[PDB]
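Below is one structure; the comments refer to it alone.
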Amino acid sequence: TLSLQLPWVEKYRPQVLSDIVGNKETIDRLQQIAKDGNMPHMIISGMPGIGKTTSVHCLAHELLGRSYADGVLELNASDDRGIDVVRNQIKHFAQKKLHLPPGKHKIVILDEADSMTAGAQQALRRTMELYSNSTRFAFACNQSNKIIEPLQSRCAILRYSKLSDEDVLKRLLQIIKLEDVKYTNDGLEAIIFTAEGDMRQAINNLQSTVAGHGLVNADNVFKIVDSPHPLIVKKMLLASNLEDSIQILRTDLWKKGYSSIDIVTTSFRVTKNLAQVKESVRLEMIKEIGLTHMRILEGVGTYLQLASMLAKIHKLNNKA
Amino acid sequence: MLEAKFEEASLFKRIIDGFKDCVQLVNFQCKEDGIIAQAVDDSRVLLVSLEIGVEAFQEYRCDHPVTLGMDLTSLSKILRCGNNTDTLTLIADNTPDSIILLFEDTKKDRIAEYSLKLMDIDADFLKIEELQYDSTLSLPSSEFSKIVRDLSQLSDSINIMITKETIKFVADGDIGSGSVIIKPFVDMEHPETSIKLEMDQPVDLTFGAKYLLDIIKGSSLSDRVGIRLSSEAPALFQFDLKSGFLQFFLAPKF
Amino acid sequence: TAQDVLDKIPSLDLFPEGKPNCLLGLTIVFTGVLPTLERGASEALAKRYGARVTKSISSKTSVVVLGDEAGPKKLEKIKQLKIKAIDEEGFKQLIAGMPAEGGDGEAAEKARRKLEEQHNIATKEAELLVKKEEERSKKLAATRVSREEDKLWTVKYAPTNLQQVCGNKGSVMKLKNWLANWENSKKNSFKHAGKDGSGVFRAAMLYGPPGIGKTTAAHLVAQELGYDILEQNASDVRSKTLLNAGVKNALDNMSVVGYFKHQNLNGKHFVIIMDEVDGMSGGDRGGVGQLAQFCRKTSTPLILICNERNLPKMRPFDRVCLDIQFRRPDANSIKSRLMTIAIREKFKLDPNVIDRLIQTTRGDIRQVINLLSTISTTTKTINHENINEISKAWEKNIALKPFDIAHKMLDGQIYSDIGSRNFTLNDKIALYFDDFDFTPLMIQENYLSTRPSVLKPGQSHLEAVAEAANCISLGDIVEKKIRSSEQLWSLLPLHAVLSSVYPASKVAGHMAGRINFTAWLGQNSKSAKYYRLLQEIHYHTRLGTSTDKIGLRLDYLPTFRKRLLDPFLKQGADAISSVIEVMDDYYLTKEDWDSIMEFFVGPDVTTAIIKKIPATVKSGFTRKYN
DNA sequence: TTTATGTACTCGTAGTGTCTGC
DNA sequence: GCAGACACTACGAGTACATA
DNA sequence: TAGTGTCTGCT
DNA sequence: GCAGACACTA
Ligand SMILES: Nc1ncnc2c1ncn2[C@@H]1O[C@H](COP(=O)(O)OP(=O)(O)OP(O)(O)=S)[C@@H](O)[C@H]1O
Ligand SMILES: Nc1ncnc2c1ncn2[C@@H]1O[C@H](COP(=O)(O)OP(=O)(O)OP(O)(O)=S)[C@@H](O)[C@H]1O
Ligand SMILES: [Mg+2]
Ligand SMILES: [Mg+2]
């Protein structure tokens, strides 16, 4: 059996705060915290793939590289987190006497903290309150609403936004020069369009294009990965004629091997996030789409149900 | 810095197993006199005092006085890995983050060198103070332990009365009674099985069940213990150590 | 003089820059919508020049900015009191025409000297710790011969004493007066209290929102009086077993360190400080009932600190303790404290920014200090330009209570064209999902008690109510499908829409009455209890009766009334044996007799009939059966 | 509070085994 | 060798959550 | 001792 | 939304 090369996602993970791209203000604040060293308790939130945990790891590394092994406790969802296995370990780490430089503190990184139990957070409240002189906490979650109110009170909230096309493009070009691979601008814009702000998705798609075809062009990119189904569903719902929506549905979803339940859930999400049409129209569409969703969930998943849902969308849109 | 070579490990293991039940984070102080440790439990009602002289160590060597505040759960976990004939040896470096304790076997093949991380306990000064006690009665530590266990078979009611210049333990409880009258512990045959009371007008006192229940768990160190009672001072149950002393301060419930 | 300038402005009887701090001493109330700046943006520009923006119209209000449409209470209040009104067109020239400092108007002069006094007290205490910092540094240097500035700002700037707290002065003094007089109530055996009424309550309770200072206030009150603080928390277990083995022995025992710390008269006692009572997430294995038992019997002062009191988990704390409520403090004290902190930290923020910072953080002082510490690293100028970005970056998304959810959901503004752009549909879905277990019930309770403002042209209120009720029924069907054997919990957003968003979008507007709690819970509990009693009496009379429990109430029970109550009414006690004969025939006990009477409705209610029966007649009936 | 499976967590208790002691 | 004395795993009861 | 400004519980 | 209590100012 042959060994595998390191994926481009983890090979080109940033090790310093200057290589990470995106929210310039947040990264500049992180670098000023780096210089000062008095890092407060922080919560980092955003949609996946925009550089949340890598920024925390880079900050910890630059803060205490010599003591990353000693005075950094990286607990996470893969590790067992509960009431006792958290309170005992974190209390032992926070009370542990370790000699830092005067501006450095031990860092307890709670990666993927949105899945934590509420009682664990309640104990963490007093842990942070008591041992803030020696240890500092750094949460990182996708959804910041799961963390209880007092923890968000005793923390510095750092919100991460999805990257614009310019930053993902800059990182893609940097990785392309590092890897020395041929590309076309059309393929790069296709990769950016498919990524939708997710840098990890962009890296995965670029690596797949390079390893499957060799030339990063639009044709190869669309060969390996399809256009996202939210966009095709959005243009299916917004089409004028019923025949146009019916044929879009059939060709681009039914003949592409997309499950009916996936199509209905995507339609619900798009209609919830749709903006150009009026609110009451969206509410009526959501009501009838949910009726179709109930029909699908009860077992009747066919093309006829989706066609009927589209017909009801058009009967609502044309105003009787 | 600290090189406290014990002759063997049984006495230290007994000490830790004795006072580990009550307190959870003791603060050892390293001095040329020896080892000083004052510990207060989570309820702020019971205090533990350790004094171990340089005679109790084979080859003790301290250069500068260093504070070594370690946990007792982790210390017990480490000390359960040690034999009996081996020689325990506490080692501390300059400005020590962790304390190194190693066991040397007479088989001359086995060196078990466990390093224990040190906690950051708040710097509390020596609050101890010489005090005069109204009642001071002593008896063999096993006898006191079993009598106190019999008293603590009941919930919390303990009574000691010194009427007619004779010591009776007429204790009560929620359901049942623990009124075990003890005979005057005098025996010329065994000098250790003796009693001695300093009167100073004693009346009575009531303690807590878990308090003395944790006091009597350190019975292994001393053959007899001097129970002390004071009206306006914290109580004292001082065990006798060959090179130092071991006393457990306590506040009588009111 | 501001008043002279305001007179020259042409009022209404139906944008450029300006000098800094020019609207000082001026009260601004916003009504309607303005063509150029929306209400939030105009309020930002209103506060840009140090003008207080009250949320309610008053008689002492100086000038009101008028828009297009708002609450009818504001429209009727402005007309009758003849208050000065200036439109948005006059607002633009107000900024350029008003000179700095607000002129020499009486209101402006009073506001400035109060603002100067706020800056004066800020400077007075700025060097208080600086002198203290020099004091400890000299003492620390002497001790070294014979860590600071690397600490969280919420810790170094903690209130040293009770005079450094910000807000809740009355609650703090109430707690201090309860603690200082606990021994007096102990001498009186907690029988008679004082004027305040804290004497009877052995233990005091603290509850309030996060960050306002409950823990700090309790610790400072305990420390000032000289007591020994015995504190527990959620970091260690506080179940029944270790509560019985822990602080239970501390109820009548003193500090061992108390003797060795000594004039002090309270240095040898315990003040039990249980922070985070909400961490006892146990109905039975939790220690909430155990803490109630401590409130019953304890020989030492005891204090509890929690955040929300009204949870069903913490129900046994209803009438147990001196309930001391903390609240969000007003912006002036935090303004002074932040001025002191900013002076001490060599970074400057505008004084008017502090109000927006407090409004963003919802009265969380500690989070305000955290915000200041985070911003001050790179952005050293917290001013008019950065405040919007700071607010929209650090906005606190606090989950809403059910009543606030209902009030927010039945508003006609968020379903308008302009309103829905700011508050999108996903926002309404999240608003439902804050309290999804109670939201549909709260919508159904009071969706027909509000005056609609989103009515379609030609659509009456009753038609909108009918549509909302139809969608509520559809949402109920979806809810039954969700909570069933299949457990289709992926279907939750459809239920969200159908049960809260669509019904409210048809009848949204202004509430005619008040937000009422759902009546379905109490009526459902009553119906379940009545079903239990119906089953009990049905199976008591099961023998000889060929009729199920449904037919018992509909048919049999009305006939039993005229065999078991009419003899009591038409002949009194003379038919005591006949009633017992019928009651014994169907294996009916005395308890079943009272149970049957409560099943009737309308004109057959027997509660008044039994009451009118003399007690002598009813007394014999009970005795004969026994 | 009702809601009706399945999952995850937490706690408490009962057995189950091994180490000290006489 | 036998009876405790201990710490250990395992089972059972109860609470809480379930879409972003 | 009496007008606002504002935070808060209603089950 | 409907009170209801706690403040600052008068
Ligand atoms: N701003 C960024 N600059 C550079 N690389 C980035 C950036 N954001 C993501 N990446 C890359 O994305 C990959 C993994 O990103 P992560 O930061 O681990 O994702 P994440 O932010 O943790 O999101 P989740 O919620 O944890 S899935 C690595 O290859 C990173 O190099
Ligand atoms: N009234 C106040 N005045 C000044 N600073 C305050 C005030 N309240 C809180 N703080 C600051 O916030 C820090 C922590 O406040 P806490 O009293 O711990 O908050 P809390 O009331 O306990 O809320 P919890 O317990 O976290 S839910 C203090 O050290 C101060 O720096
Ligand atoms: Mg991550
Ligand atoms: Mg607190």
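We number chain C the same way Swiss-Prot does; the residues here are 105-118, 150-281, 292-407, 412-775, in that order.
From the backbone N, Cα and C atoms, a Cβ is placed for every residue, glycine too.
What Swiss-Prot records for this protein:
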{"type": "BINDING", "residues": "C:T299, C:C311, C:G353, C:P354, C:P355, C:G356, C:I357, C:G358, C:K359, C:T360, C:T361, C:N456", "note": "ATP binding site"}
{"type": "DOMAIN", "residues": "C:153-243", "note": "domain 'BRCT'"}
{"type": "MUTAGEN", "residues": "C:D427 to H", "note": "In cs mutant CDC44-2; causes cell cycle arrest"}
{"type": "MUTAGEN", "residues": "C:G436 to R", "note": "In cs mutant CDC44-3/4; causes cell cycle arrest"}
{"type": "MUTAGEN", "residues": "C:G512 to A", "note": "In cs mutant CDC44-9; no effect"}
{"type": "MUTAGEN", "residues": "C:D513 to N", "note": "In cs mutants CDC44-1/5/8 and CDC44-9; causes cell cycle arrest"}
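Listed recorded positions: C:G353, C:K359, C:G436, C:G512. Those with a CB under 8 Å from a CB in chain A: none. The C-beta environment of C:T361 (ATP binding site), restricted to residues of the same chain at least 6 apart in sequence and closer than 8 Å, consists of C:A303, C:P304, C:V310.
Taking Cα separation as the measure, C:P355 (ATP binding site) is nearest to C:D513 of the mutagenesis positions C:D427, C:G436, C:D513. Counting every protein chain shown, 25 other Cβ atoms lie within 10 Å of the Cβ of C:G436 (mutagenesis position). Using a 10 angstroms CA-CA radius around C:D513 (mutagenesis position), none of the recorded positions in C:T299, C:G353, C:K359, C:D427, C:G436 qualify. For C:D427 (mutagenesis position), the nearest of the binding-site residues by C-alpha distance turns out to be C:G353; the candidates were C:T299, C:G353, C:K359. According to DSSP, the secondary structure content of the domain 'BRCT' (C:153-243) in residues is 37 helix, 11 strand, 43 coil. Site extent for ATP: the farthest pair of Cα atoms among C:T299, C:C311, C:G353, C:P354, C:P355, C:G356, C:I357, C:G358, C:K359, C:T360, C:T361, C:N456 sits 19 Å apart. The distance from the Cα of C:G436 (mutagenesis position) to the Cα of C:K359 (ATP binding site) comes to 21 Å.
Looking at C:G353 (ATP binding site) and C:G512 (mutagenesis position), their Cα atoms lie 11 Å from each other. For ligand 2, the neighbouring recorded positions among C:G353, C:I357, C:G436 are C:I357, by Cβ distance under 6 Å. A 10 Å cutoff on Cβ-Cβ distances gives C:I357 (ATP binding site) a total of 23 other Cβ atoms nearby, all chains included. For C:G512 (mutagenesis position), the binding-site residues whose C-alpha atoms fall inside a 10 Å radius of its own C-alpha are C:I357, out of C:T299, C:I357, C:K359. A 10 Å cutoff on Cβ-Cβ distances gives C:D427 (mutagenesis position) a total of 23 other Cβ atoms nearby, all chains included.
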